[PDB]
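Enquirer: Below is a structure I'd like to ask you about.
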Amino acid sequence: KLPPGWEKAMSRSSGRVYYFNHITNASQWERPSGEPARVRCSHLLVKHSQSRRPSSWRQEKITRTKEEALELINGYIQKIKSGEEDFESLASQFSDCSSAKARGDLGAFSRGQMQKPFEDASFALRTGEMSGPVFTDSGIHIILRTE
Ligand SMILES: Cc1cccc(C(=O)O)n1
Ligand SMILES: Cc1cccc(C(=O)O)n1
Ligand SMILES: Cc1cccc(C(=O)O)n1
Ligand SMILES: Cc1cccc(C(=O)O)n1
């Protein structure tokens, strides 16, 4: 029926159908369109107190709870989707990953290199698509597939 990971869902507010991807946590009203050896992705990471390393270039000691990290992520997604902010600007300003200095770009990678939930989301995105919140041991990510 639908591309990998996508399912139909029912909006509680409006009652209209939408589409949710249980691999990427993406959600959208539009029916999703239409696997490579490698993909290229950028990401925005928000770490929390249960991250494998609760430290980053932004903050020597990261103390926010995982729930607080998810709220931050949800807010960044909202601003990206509304166009108030662009992904690259938010990643450069707020990603707890050292890749923030590269607008969140991680370059290209294969399966078997990244943390599995991050890998699976990256490979389930199509070029140009953005994930919803993706949880790994590093924290919570927003992933943008660029190639
Ligand atoms: C406007 C919008 C937002 C998210 C996905 C799509 C699409 O896949 O067509 N379109
Ligand atoms: C750049 C930086 C600073 C402090 C911790 C970390 C990390 O462990 O990810 N990275
Ligand atoms: C990521 C998240 C979101 C909401 C609650 C919690 C928690 O109870 O730890 N965690
Ligand atoms: C994964 C990545 C991308 C760009 C810069 C860095 C770093 O300076 O550590 N790391």
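All residue numbers given for chain A refer to Swiss-Prot; the residues shown span 6-39, 51-163 in order.
The way this entry was determined, per its header, is X-ray crystallography, 1.4 Å.
Yeah, the Cβs are placed from backbone N, Cα and C, and that goes for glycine too.
Mutagenesis annotation in Swiss-Prot: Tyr23 to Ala, described as Reduced affinity for KIF20B; the structure shown retains the original residue. Summarising the annotation, Swiss-Prot assigns domain 'PpiC' to 52-163. What Swiss-Prot says about the mutagenesis result for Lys63 to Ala is this: Loss of peptidyl-prolyl cis/trans isomerase activity. No effect on the interaction with IRAK3/IRAK-M. Abolishes IL33-mediated increase of IRAK3/IRAK-M protein levels. According to Swiss-Prot, the mutagenesis experiment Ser71 to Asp or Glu carries the following note: Loss of peptidyl-prolyl cis/trans isomerase activity, nuclear localization and cellular function. In Swiss-Prot, the entry for mutagenesis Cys113 to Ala states: Loss of peptidyl-prolyl cis/trans isomerase activity; decrease in DNA repair of double-strand breaks by homologous recombination slightly less efficient than that observed with wild-type protein. No effect on RBBP8/CtIP. The structure shown retains the original residue.
Tell me what's around each of these sites.
Expert: Sequence-distant contacts (6 or more apart, same chain, Cβ under 8 Å) of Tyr23 (mutagenesis position) comprise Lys13, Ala14, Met15, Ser16, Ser32, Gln33, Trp34.
Secondary structure from DSSP puts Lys63 (mutagenesis position) in coil. Counting every protein chain shown, the Cβ of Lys63 (mutagenesis position) has 24 other Cβ atoms within 10 Å.
Listed in sequence order, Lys63, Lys77, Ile78 are the same-chain residues six or more apart from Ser71 (mutagenesis position) with CB atoms under 8 A from its CB.
Taking Cβ-Cβ distances under 8 Å and a sequence gap of 6 or more within the same chain, the neighbours of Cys113 (mutagenesis position) are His59, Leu60, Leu61, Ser72, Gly120, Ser154. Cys113 (mutagenesis position) falls within neither a helix nor a strand when secondary structure is assigned with DSSP, and so counts as coil.
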Enquirer: Of the residues in the domain 'PpiC' (52-163), how many are helix, strand and coil by DSSP?
Expert: 39 helix, 24 strand, 49 coil
Enquirer: Taking a cut-off of under 6 Å between Cβ and any atom of ligand 2, tell me which of the mutagenesis positions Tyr23, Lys63, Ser71 pass.
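Expert: Near ligand 2, sequence order: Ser71.
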Enquirer: Do you have the Cα distance in Å for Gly39 and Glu51? The stretch of 11 residues between them isn't modelled.
Expert: 13
